[PDB]
Amino acid sequence: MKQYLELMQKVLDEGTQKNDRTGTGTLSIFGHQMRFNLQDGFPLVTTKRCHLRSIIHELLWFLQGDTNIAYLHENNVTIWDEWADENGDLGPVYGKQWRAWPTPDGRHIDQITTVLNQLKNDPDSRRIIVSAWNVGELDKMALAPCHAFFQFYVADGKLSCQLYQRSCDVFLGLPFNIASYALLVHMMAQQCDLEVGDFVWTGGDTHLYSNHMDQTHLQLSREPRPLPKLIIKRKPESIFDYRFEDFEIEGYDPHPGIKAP
Amino acid sequence: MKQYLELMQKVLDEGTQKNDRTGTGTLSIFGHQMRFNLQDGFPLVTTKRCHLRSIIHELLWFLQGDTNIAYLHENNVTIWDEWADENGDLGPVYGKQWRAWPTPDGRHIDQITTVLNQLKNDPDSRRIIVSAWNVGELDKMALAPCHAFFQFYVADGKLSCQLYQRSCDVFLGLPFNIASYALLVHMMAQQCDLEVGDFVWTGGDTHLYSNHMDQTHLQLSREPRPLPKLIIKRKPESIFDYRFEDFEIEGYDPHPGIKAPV
Ligand SMILES: O=C(O)CC[C@H](NC(=O)c1ccc(S(=O)(=O)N2CCC[C@@H]2C(=O)O)cc1)C(=O)O
Ligand SMILES: O=C(O)CC[C@H](NC(=O)c1ccc(S(=O)(=O)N2CCC[C@@H]2C(=O)O)cc1)C(=O)O
């Protein structure tokens, strides 16, 4: 996508060499922002074929508050396999904080239900937020949240969302993360009778791993294609009732998938 | 400052006319990002006189974990007065979350100390973060955090920081918030023997209140002066041991103050 390819080029040109916790290098930058007007098309990278199937199952899994990979396993989505313990558990990662953030008195807070009620009853609210950054639960997680904090906003009947991503793997994670939040905006907009607005992406530590450099060079030699259009085929009773078969992507004409280690 | 006036101009050119929680109208945009290279000078707005005195006292108060206005009130800082209850309490706002976020199992996490240690021992960490957004306690607070989430980054011996401000009062709040975090970057850099890098400001709901519009256009008719300079005169034993008198600003020559209604 244009913005996505300018970000890759900027990391290559301006990133500083760093050594992560695995001893693998990265070129990284700090602080970046991109804006996707969702009325211009669904923001699925076209410079490499992305597989929406895994993006869709992961988001649905998030919304159910499940942190066990079984459901992902049942549908052949393997992106979380390496973090899962012997029982397939991840600890209280994304989903559990979105649906049941634990409070000290033993209660739980459902941020998604709060957000839907804020969108329907107080759309101008300046605090329509979901945070996965539960400081007191970080040590229990297989991984601290990367896409960690998001906010919704309503103007002229359009629903926008901004994500603060504290850590971004530009080649492998980003394409997935942008599509995931664009997807969520379409679903929330539908449940709230709103049109779609902008998806604003903000990055903190934004990096390209050293073993993604051939792939990055290959991807940057390709020209982006017009964005596809997302179709929701059925409007469920609630934001927790979507199914994989409800989504269709039309006009998606990507360059070939690019594998990365 | 150039970045600040450009943001004012962006809110005026693109903003959507809305109504704040109290009705008082707002002009707002959603999503914005700007950067201040702290070696260029301390980012204290020059197009209106700002008092750094209040900004300094508030930051030392945050760093102590204090949520009562007594300290501020004693030092003639009244910016939090309208939110305090009859005993001066604000609930577990900013400072409490920064220094003692309560976990489900009964522990408390001191996020400032955690960040200080991560900067000294693992400066390339990608999770050098402080969050004031404690979902479980937001409704006990007198106000939910505006400057809600921030992250540190280290490159070429310089310390940078990015703030996610979910709600921004551009005219009244912003000048204070920018100087506040820039001061905090200086203090942390001093404690870990680093140089200052950039302060990255990101906005969520970024608005100008309708009764700040003439003050905003008055400010927009002025030219930004050269940035002042920050001189810290001592190196305390910890990030929690700074004193008001340890900070001096030099070369601050602003245009005249502009009062406005909160
Ligand atoms: O689509 C598929 O089935 C997977 C194909 C493969 N994707 C990835 O490895 C991939 C995709 C997303 C991610 S992620 O950043 O959203 N993410 C989810 C798993 C943990 C990880 C994180 O935060 O570190 C991490 C890795 C790719 O080449 O895109
Ligand atoms: O010096 C003084 O007493 C303040 C005078 C005045 N400043 C402001 O009103 C001002 C300063 C800071 C803020 S703030 O956004 O940082 N903030 C701190 C008080 C509660 C408020 C909030 O979260 O809503 C909000 C307003 C100014 O002209 O800068």
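The first residue you see is number 1, and the count goes up from there.
Determined via X-ray crystallography, 2.0 Å.
Any Cβ shown, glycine's included, is placed from N, Cα and C.
Annotated features in Swiss-Prot:
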ACT_SITE  A:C146  active site, nucleophile
BINDING   A:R21, A:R126, A:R127, A:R166, A:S167, A:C168, A:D169, A:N177, A:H207, A:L208, A:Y209  dUMP binding site
MUTAGEN   A:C50 to Y  Shows 0.2% of wild-type catalytic activity, but substrate affinity is not affected
MUTAGEN   A:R126 to E  Shows 2000-fold decrease in catalytic activity and 600-fold decrease in affinity for dUMP
MUTAGEN   A:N177 to A  Shows 200-fold decrease in catalytic activity, 20-fold decrease in affinity for dUMP, and 10-fold decrease in affinity for mTHF
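Projection of Swiss-Prot feature records onto the structure.
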{"residue": "A:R21", "record": "dUMP binding site", "contacts (Cβ under 8 Å, 6+ apart)": "none"}
{"residue": "A:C50", "record": "mutagenesis position", "contacts (Cβ under 8 Å, 6+ apart)": "A:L44, A:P175, A:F176, A:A179, A:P254, A:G257"}
{"residue": "A:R126", "record": "mutagenesis position", "contacts (Cβ under 8 Å, 6+ apart)": "none"}
{"residue": "A:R127", "record": "dUMP binding site", "contacts (Cβ under 8 Å, 6+ apart)": "A:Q118"}
{"residue": "A:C146", "record": "active site, nucleophile", "contacts (Cβ under 8 Å, 6+ apart)": "A:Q165, A:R166, A:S167, A:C168, A:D169, A:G173, A:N177"}
{"residue": "A:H207", "record": "dUMP binding site", "contacts (Cβ under 8 Å, 6+ apart)": "A:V11, A:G15, A:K18, A:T26, A:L27, A:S28, A:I29, A:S167, A:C168, A:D169, A:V170"}
{"residue": "A:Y209", "record": "dUMP binding site", "contacts (Cβ under 8 Å, 6+ apart)": "A:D20, A:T24, A:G25, A:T26, A:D169, A:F171, A:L172"}
Residue among recorded positions A:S167, A:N177 with least C-beta crowding, 10 angstrom cut-off:
A:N177
State the three-class DSSP label for A:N177 (mutagenesis position), counting H, G and I as helix, E and B as strand, and everything else as coil.
helix
Given recorded positions A:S167, A:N177, A:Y209, which are under 8 Å from chain B when comparing Cβ atoms?
A:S167
Can you tell me how many other Cβ atoms are located within 10 Å of the Cβ belonging to A:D169 (dUMP binding site)?
20
For A:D169 (dUMP binding site), name the DSSP secondary structure in the helix/strand/coil scheme.
strand
If you measure every Cα to Cα pair among A:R21, A:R126, A:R127, A:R166, A:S167, A:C168, A:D169, A:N177, A:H207, A:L208, A:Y209, the residues listed for dUMP, what is the largest value in Å?
37
Within the set A:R21, A:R126, A:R127, A:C146, A:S167, A:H207, which recorded positions show a CB-to-ligand 1 distance under 6 A?
A:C146
